[PDB]
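J.: Okay, here's the structure, questions in a sec.
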Amino acid sequence: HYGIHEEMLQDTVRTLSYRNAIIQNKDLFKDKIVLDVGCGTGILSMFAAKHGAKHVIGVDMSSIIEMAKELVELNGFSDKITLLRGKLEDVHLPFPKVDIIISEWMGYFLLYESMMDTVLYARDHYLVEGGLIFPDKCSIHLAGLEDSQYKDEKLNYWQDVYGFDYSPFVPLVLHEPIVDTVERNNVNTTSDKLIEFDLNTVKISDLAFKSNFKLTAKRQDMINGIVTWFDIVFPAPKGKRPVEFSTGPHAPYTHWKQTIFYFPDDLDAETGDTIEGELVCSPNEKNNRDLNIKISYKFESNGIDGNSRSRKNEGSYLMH
Amino acid sequence: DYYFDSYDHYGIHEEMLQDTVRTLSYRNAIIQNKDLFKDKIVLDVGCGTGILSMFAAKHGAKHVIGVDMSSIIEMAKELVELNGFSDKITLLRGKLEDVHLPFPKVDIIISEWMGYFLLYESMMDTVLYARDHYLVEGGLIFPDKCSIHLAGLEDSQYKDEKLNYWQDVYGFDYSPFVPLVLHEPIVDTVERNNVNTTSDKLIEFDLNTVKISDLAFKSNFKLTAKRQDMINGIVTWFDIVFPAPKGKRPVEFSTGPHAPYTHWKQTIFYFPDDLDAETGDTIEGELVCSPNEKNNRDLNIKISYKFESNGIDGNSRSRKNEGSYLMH
Amino acid sequence: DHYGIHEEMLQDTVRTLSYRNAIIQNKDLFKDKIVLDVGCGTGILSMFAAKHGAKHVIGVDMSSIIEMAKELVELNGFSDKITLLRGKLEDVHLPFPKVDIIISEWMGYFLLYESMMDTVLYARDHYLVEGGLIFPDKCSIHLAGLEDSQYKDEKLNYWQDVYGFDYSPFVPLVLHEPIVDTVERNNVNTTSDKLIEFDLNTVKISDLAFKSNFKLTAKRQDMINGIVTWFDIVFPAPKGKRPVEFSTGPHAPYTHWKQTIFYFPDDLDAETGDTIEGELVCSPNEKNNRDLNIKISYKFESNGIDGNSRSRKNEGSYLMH
Amino acid sequence: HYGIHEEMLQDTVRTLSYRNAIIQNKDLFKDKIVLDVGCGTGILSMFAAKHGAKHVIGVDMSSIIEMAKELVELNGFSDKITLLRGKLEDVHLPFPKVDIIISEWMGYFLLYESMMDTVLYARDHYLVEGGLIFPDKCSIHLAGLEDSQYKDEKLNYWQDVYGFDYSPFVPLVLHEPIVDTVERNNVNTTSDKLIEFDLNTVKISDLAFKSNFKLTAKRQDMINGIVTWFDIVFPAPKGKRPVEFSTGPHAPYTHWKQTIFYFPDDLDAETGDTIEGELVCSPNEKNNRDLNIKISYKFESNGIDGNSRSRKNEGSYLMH
Amino acid sequence: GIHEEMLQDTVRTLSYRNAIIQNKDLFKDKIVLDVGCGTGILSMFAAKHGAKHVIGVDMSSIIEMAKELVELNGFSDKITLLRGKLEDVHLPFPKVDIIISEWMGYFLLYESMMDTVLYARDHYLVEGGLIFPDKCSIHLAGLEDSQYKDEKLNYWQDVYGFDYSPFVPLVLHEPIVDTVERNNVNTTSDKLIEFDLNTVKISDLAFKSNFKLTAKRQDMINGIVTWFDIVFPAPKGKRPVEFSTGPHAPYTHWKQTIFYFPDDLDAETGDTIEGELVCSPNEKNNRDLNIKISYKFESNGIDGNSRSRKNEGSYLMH
Amino acid sequence: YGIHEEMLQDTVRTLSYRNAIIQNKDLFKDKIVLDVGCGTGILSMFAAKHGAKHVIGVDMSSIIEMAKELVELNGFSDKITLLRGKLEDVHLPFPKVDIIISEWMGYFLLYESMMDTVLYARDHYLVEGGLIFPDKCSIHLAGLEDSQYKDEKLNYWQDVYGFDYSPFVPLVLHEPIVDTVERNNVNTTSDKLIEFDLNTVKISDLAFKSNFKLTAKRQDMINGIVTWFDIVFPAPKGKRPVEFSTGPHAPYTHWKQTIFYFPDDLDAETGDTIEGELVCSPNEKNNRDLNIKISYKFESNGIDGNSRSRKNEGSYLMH
């Protein structure tokens, strides 16, 4: 499992973004108590203590805590960083009132196997009211995707599997969100913002959302589904522009890549054609650590065969 | 709206079915043995989508009992009805230890039981439970023979950058990671031209006679270098052989670097020493494998080696060492 | 006969410019002369002769494109100097039985495949003035070890399951199929050797059914899956002048003839220094003279470490058609 | 040769359509007799026999029947499938009466080197009147194509070739039908149907057709000629939707690709402009396997620059 | 020893060899000059084809080599050579009929002997005399290079823990000489200027040129790729030998000169970039070039006005 | 950035200074550090970062102006003082330094090596038993197999597109070539030529002469000697010293190695020996250039009996 840590540490956009945020707020860190929710190898705890901090408490329920203790001694921070192995709820913090909370909580569709719940638990139970959260703002976005070649190959396969008809797998494949990096040139509609979350104020009840969206076709192509992603923003001192980053196709590689959702219809689009729709995202009733996604869309066109191209449909996707 | 009542991660079954070497080797074996399948009861241990159960029913069999502990059994039920086999195939959801079989005696047992270093998250254990409790004595097991092998690998370019990353992570010294990475067995496809020693066979298991105690094995091996190269560790793999009628050649396949692609790929185990070899030099050694104490599902591997050479530099290049690795 | 084939031969800059720059080097041998173009097609070589000085050029070809050639020679200012005849040279009434120079683009895919060599020999035998010049005059077949494991395992394993059925009997058939394709330099992993050379001034039809030996030695560790074959071409020349020559091999620029690959039945595991010694025979067959029976026999020998386990001896019969 | 067999078997649209159609009709197959005209490797015969048939008789005039006999032995259908080497007309069929006839008779522009003829001989001579043909309905279609960049390379190359004027090649190229797959986005007009054939009624004389078409422009582009194709339709039980497939550009790849014909004029077109005209198709006198195709058209522009872009022309083409 | 890279460049070496051969009958009883002699081949290839006598100029220990070479291959009596800048140096001859020169560099004009070849036609050439080559031109088109610029500019964010960000504008202003693969070209290629050596007066080399590129497909235009095309002389009516150093032509040691824009432009098929590139050799060092690019990128498509952008970039070839 | 992007991306070099400095962080702690040839300021920054009362970064390139900007950003302005120009001219805020850290090493160790400036600093500014980073270094050579590449740049001048251009081949055969000599292409017993200790060495000792013996590993052509250097750092009592090699047998450093091609492409056999002499001195025409000369004798005692046992001299100019 060191692999997810080599993968997370080698994502320079992620780690440098936390680094640069902590440096921009170094004097806000200066003599404060820091909580690292989901510390991993302790890299963000070592940045906090590196840029001045009275003490950082880093927590995580994984074995890598024992490694991170070795790392925190090797780099001379053993006095300033305490690492606790466990889930935040099961752990007694040595200073119950924390000034800053830093956490790399985000998951694949922002909310997929995210630690957001544990971070809002942390702010609600240990943060000093006007306390700083790193990052504190985020948003989910989408746009139309061209993926004809791959999607037809993925769905054609099940027509004959060694002679047996495997057609019942085709709807199963359409119901599955794919996490993959999309080539920018394949994004073929304008992008829209679904929802936004302010971690200073948001309650867990607001994570189950429902949103409206409209995408306008940028060029003549097929829209086989949507590609979604998220953007991140960090706190900043008065006046300064904040450190931010994006996980979308129009931005550099991030280990979060993008999450693709395939539509049931392959839409035939001309420039200016329009997809208006709605996406709902809710934790599943049977299992809250899985996500029920539903996408409804109205592909309205008009040009010569406009009505023979116009399509309205919906899809339900399950993420797990 | 569509209600989500099912686990199915389609991707992992697509990976299994698109492995042509794996699935065509079970198909070809069943075809070679179709007459021996004709009025028999077949048990599919770990049926997944039911594909091998369907191969069996297609090739004449009184009945197939497909067993698996994953939600894919309800989809697999759908595939059995669509291909006309609902009356001949019975699928059960659960672990074989628990479920209560419809037919007290199985004549043939088919299973894709193999894990990454043959034995890593394998269901060998459950196949042996099945022949011991349900098979008719001289009954056929598909596959029934397997064997683990190794040889020296040249990986200097990738090993060096994996290890050199940890010397400075954004300013911090991350050197303690280096021993952790050197002892994580990697599952990857090795390029055949990077294999630079002769191969050796560590162990063989005949599933018709093997008891669970033997899966924890200790074995010695010797490797001679084919060409002048750095040997950075070993590449390991396994070969499978299927039962065969009197006089036909048995169906077989290898997951080693010298064979076509397979999803089990190979397991690489890195040495602490990067060895400077010359044509003719040697690695004599020992590999021991055992499920461990604090978790019998994870594999403790130990590899001991002694690399020796005679070409002038001979003693300056020779070296011995030991290592423990864990697959999890 | 379709523009395509003719656009192809004309876009192969190596082929046509090699005949151009060769005829230019011999223009002083040309100035007074009469020349015969075997298989002239769009008349390009004939017009090259005329353009560089010649009393006449008689161009022959059995395909409809001959008609198109006639407009072209009218259009390019050569109508008086170039005479064109449609049909088979053998029986189509040659209007000048004493030719000084004869040019032809006779070459086929493994040099001899659907090759006009038999018709070019008939023309020197029947119309050339003894020490008369042929373009080109010398050709030679060559071969080397090829690495192509990825594509070959895909092509053959496809036949194991065809929509549920077993199409395994198709694997021996693909394996005896010589494929024409361009081989990237880097997949050539042995030395190259010469099989057979031909001197067009001297060669008789009899010799075109040949038998020859070759030794390839491995340049690096690799799997050798078969041989990649090709030909080199040379043009006649005046003394003091080095001949214009071209190769159709993987180590030379693209030519429409590409290379002709033959797959072995064994995939040879080789170490640097190892060797393949073999024999290739070639004979045009009874049931269709234009089709070729090729047979390759080899002994892959190795002295390195595992030697005899790796070393292979085997035979393979291939059919070009 | 092996090649066209690899190309026909690897075409999943083709084979799977015959597969699916036979499965839909499997009850009407059940205990009957079927003839496979042009059976090649025997794949269709094997589908029929696999889905229930007292007998499949497979005919073909190619050396491949000695191979297909081995494939039927290897695949366990030897008592039910009987293969015969030769041109249908004179071969001695084990059965006088056939219940079902399946064949893969189609050629590049449907009718190009087609064995349709032989299939009609087989229904008129051996089919039980209301007997089923697979497939029994097919149709040729067309639309305007944008090919400017490639066509100008192919017609301008002929000017200066090594110093020689090769211009007379230009009309020769411009009247060469090309078989190539066209990308969806280069089809710039509405599509129209030329002709339709019902294989149960069609007499040979009807293949020498002459028909009209109207093509309305979908967007601003150069129309350099027409892309043509064909659609196939399989017989079905009443209540069941027929298995069908298309070989056109807005349908997945198939080995028949499309057959492009180039126009003598490169038409300049705005959204809404129109190509009206005619296509005539007839076998040639000296060799009836060759096809004389002529296309006549009038492009009238109703898009602002009307008269300057309006063009009328004719072109004869030959398939051989 | 660098001169290997010069003579090993076949599209340079052979292009001159075949270009001299096409004009052989016009070299005949005449006299030639190998200005900027990069070892002697142009004087050696020239002499060997009729031209009664040649003269060679190179300011480096390499002409001591050229003199020896002329003897190992016979030539000595027909070929005369020297150490020095042709501006004021003298070998045994007064005038010349054809000047043969391997003068150009990188942005056609950077470490080039162009002024020195202009010196020779203005002082020793017989008015209607032959210059090899006589015509040249610089071109540009737009480029997709997103991953390499994003990684090249990301390195400086973390050097062994320290922030090295002041290096980013510096490398953005570094015009890179490399081979662009043709598929990364994403616009129509334009012509900035064209020179003719038989007429081009020295001052003319400090040019200010306007260009226009239209986008050929959707992409990120990250900057410009520049290159040049060479054309040689020929007898009345026949094909001039000619070659190019551009992305869609076979490899050349001059490669292409990439200039990165300050903005990574998002373009759709048909979007336009209108600019002006100026090139002035600078005051402190007349072998170092000041390159400045002004550009206006417009779009009439779907979100056209937001993506449209104009800017300036100063660059320094040094 | 050119030369700086390469220097800083050299992980073996930079990391050897980092790890040697962290090993020694107690001895830096409240001390005064002279950084000879600081460049971007990265080693000065390593010093300040690991406890230093002050660092004086000196260098004569425009790059000092950047080093001041980088010294600000990372938090070191108060601890790092940067001086533009040469040491002897520009003068230091502190009279005496406790530690001198410098990346002085050139291509054949001594090529445009700042050895002389570093020694000027321990002789004029370092406190007697003061620490020098690095403090020990050694030049080394081995036998090379470079057949293909050498025969490329040789035979090509025989028929340079028709002409005989070969008086080049002796020139090319004597201008030393800097390149990463592939590990597998080395075929003799790597011998120690000479070493220097920066605490004790005085400029005069750099014009050397040395003793070498090379036992051949295999039967192959010993085309030239490939030569390289190893570095070692000052270390505390009982600690393993930080060290590294530019050797072909070691990872890529920016210095790679300097190849010396032989006139005679020696055909060797497992067991036979080259013995001889190497002399290295600076030049009168220019005190920065290096005059190298190689005296080799090949005793081919083996498969040839005594037949290809040749002996030859070599004069090479590094420029």
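Quick note: numbers on chain B are straight from Swiss-Prot, i.e. 21-348, in order.
Here the Cβ of each residue, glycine as well, is placed from N, Cα and C on the backbone.
Copied straight from Swiss-Prot:
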{"type": "ACT_SITE", "residues": "B:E132", "note": "active site"}
{"type": "ACT_SITE", "residues": "B:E141", "note": "active site"}
{"type": "BINDING", "residues": "B:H33, B:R42, B:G66, B:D88, B:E117", "note": "S-adenosyl-L-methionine binding site"}
{"type": "MUTAGEN", "residues": "B:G68 to A", "note": "Reduces catalytic activity between 5- to 25-fold"}
{"type": "MUTAGEN", "residues": "B:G68 to R", "note": "Abolishes catalytic activity"}
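Can you tell me where each of these features sits in this structure?
T.: When Cβ atoms from all protein chains are considered, those within 10 Å of B:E132 (active site) total 22, not counting its own. In the three-state DSSP scheme, B:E132 (active site) falls into the coil class.
Taking a C-beta cut-off of under 8 Å and a sequence gap of six or more, B:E141 (active site) has these contacts in its own chain: B:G135, B:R317.
Within the same chain, residues at least 6 positions away in sequence whose Cβ sits under 8 Å from that of B:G66 (S-adenosyl-L-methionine binding site) are B:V87, B:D88, B:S131, B:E132, B:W133, B:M143, B:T146. The secondary structure of B:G66 (S-adenosyl-L-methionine binding site), as reduced to three states from DSSP, is coil rather than helix or strand.
Packing around B:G68 (mutagenesis position) is summarised by its Cβ count: 20 other Cβ atoms lie within 10 angstroms of its Cβ, all protein chains included.
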J.: At the level of the C-alpha atoms, what whole-angstrom distance separates B:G68 (mutagenesis position) and B:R42 (S-adenosyl-L-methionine binding site)?
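T.: With the alpha carbons as reference points, the distance is 14 Å.
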J.: Rounded to a whole number, what is the top Cα to Cα distance in Å among the residues the record ties to S-adenosyl-L-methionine, namely B:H33, B:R42, B:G66, B:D88, B:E117?
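T.: In whole numbers, the farthest two Cα atoms are 26 Å apart.
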J.: Name the recorded positions, out of B:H33, B:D88, B:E141, that lie close to chain C, meaning a Cβ-Cβ distance under 8 Å, keeping sequence order and answering 'none' if none do.
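T.: Checking chain C against the recorded positions, no residue falls within range (Cβ-Cβ under 8 Å).
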J.: Are there any residues at least 6 positions away along the chain from B:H33 (S-adenosyl-L-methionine binding site) with a Cβ closer than 8 Å to its Cβ? List them or say none.
T.: B:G68, B:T69, B:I92
J.: For a quick check of understanding: among the binding-site residues B:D88, B:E117, which residue's Cβ has the most other Cβ atoms within 10 Å?
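T.: Its Cβ has the most other Cβ atoms within 10 Å: B:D88.
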J.: Please report the three-state DSSP label of B:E117 (S-adenosyl-L-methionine binding site).
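T.: DSSP call for B:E117 (S-adenosyl-L-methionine binding site): coil, neither helix nor strand.
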J.: Specify the secondary structure state of B:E141 (active site) as given by DSSP, simplified to three classes.
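T.: Its secondary structure by DSSP: coil.
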J.: Would you identify the secondary structure of B:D88 (S-adenosyl-L-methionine binding site) according to DSSP, in three states?
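T.: Going by the DSSP assignment, B:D88 (S-adenosyl-L-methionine binding site) falls within a strand, counted as strand.
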J.: Let's check the environment of B:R42 (S-adenosyl-L-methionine binding site): how many other CB atoms sit within 10 Å of its CB?
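T.: A 10 Å sphere around the Cβ of B:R42 (S-adenosyl-L-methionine binding site) contains 20 other Cβ atoms.
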J.: Any idea what DSSP makes of B:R42 (S-adenosyl-L-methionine binding site), helix, strand or coil?
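T.: B:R42 (S-adenosyl-L-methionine binding site) sits in a helix per DSSP.
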